[PDB]
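What follows is a short report on a single structure.
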Amino acid sequence: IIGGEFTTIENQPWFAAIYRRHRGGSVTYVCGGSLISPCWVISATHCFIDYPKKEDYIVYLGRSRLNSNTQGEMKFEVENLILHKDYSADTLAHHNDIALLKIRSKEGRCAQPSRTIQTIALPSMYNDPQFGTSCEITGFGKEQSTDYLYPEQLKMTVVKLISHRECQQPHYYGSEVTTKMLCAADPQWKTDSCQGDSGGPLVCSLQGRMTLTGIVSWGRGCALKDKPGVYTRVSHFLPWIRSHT
Ligand SMILES: N=C(N)NC(=O)c1nc(-c2cc3ccccc3o2)c(N)nc1N
């Protein structure tokens, strides 16, 4: 997250932190995700497509820091790793960038909701907020495009939804943005998602409730003029989500 503010998991208690085990024991951060039911985390396919073996991954819930244990956190194995069969990528855009992880602890349990671990509601079908709606994004991604490190503390910021007409303008993204994507950005381009925020939630207030409207997917640079963040449009994937969960 470029800009924004530091936060703790209580503010975004559906946020999942996904890591990968390496040959030799080291563990590195991969991507974010969102808890949509006790046994299911939703994320982005591009986070896993290089290493699509579920045994490589660890999921934490209730975690506020990248490399420190947070009181109350829970740690899971990945029982199923479900990638979207119509995924594709060009030099910039990722299509159908959505993935499901079924989580299971070493003793065979799913998530126990708590003050630091909660599910996020899915949107109603083809129902998004109007353009200009403020939504929240959350993640452990880079604080500056040029940083080599990720922040140790979770961050969140606010971006505003951009109309599809505006985002497909040539000096934005053209046809790289599809109707299964949403764009969102800051009016001054000063705050944004970045590398390492992929897979995490874009949350908006819809019908009086916080709702998972988007999944961080891609963008050209970070917090660059005329280059919004692009998000998988969750309201267009409900049959896929329901069918694989
Ligand atoms: N909201 C945005 N503008 N961008 C992103 O959401 C986003 N940006 C990157 C990214 C930007 C970048 C710049 C220089 C080098 C590597 C970079 O990697 C990434 N790896 N994933 C993402 N989801």
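Following Swiss-Prot, chain A residues are numbered 179-423, in order.
Looks like X-ray crystallography, 1.6 Å, at least that's what the header says.
Backbone N, Cα and C define each Cβ position, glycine as well.
Some features that Swiss-Prot has for this protein:
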- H224: active site, charge relay system (ACT_SITE)
- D275: active site, charge relay system (ACT_SITE)
- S376: active site, charge relay system (ACT_SITE)
- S323 to E: Abolishes phosphorylation, proadhesive function and ability to induce chemotactic response; when associated with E-158 (MUTAGEN)
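Ranking the recorded positions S323, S376 by the number of CB atoms within 10 A of their own CB puts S376 at the top. For ligand 1, the nearby active-site residues are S376; that is, of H224, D275, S376, these have a C-beta under 6 Å from one of its atoms.
For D275 (active site, charge relay system), the nearest neighbour among the recorded positions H224, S323, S376, judged by Cα separation, is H224.
The number of other Cβ atoms within 10 Å of the Cβ belonging to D275 (active site, charge relay system), over all protein chains shown, comes to 28. For the pair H224 (active site, charge relay system) and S376 (active site, charge relay system), the C-alpha distance works out to 8 angstrom.
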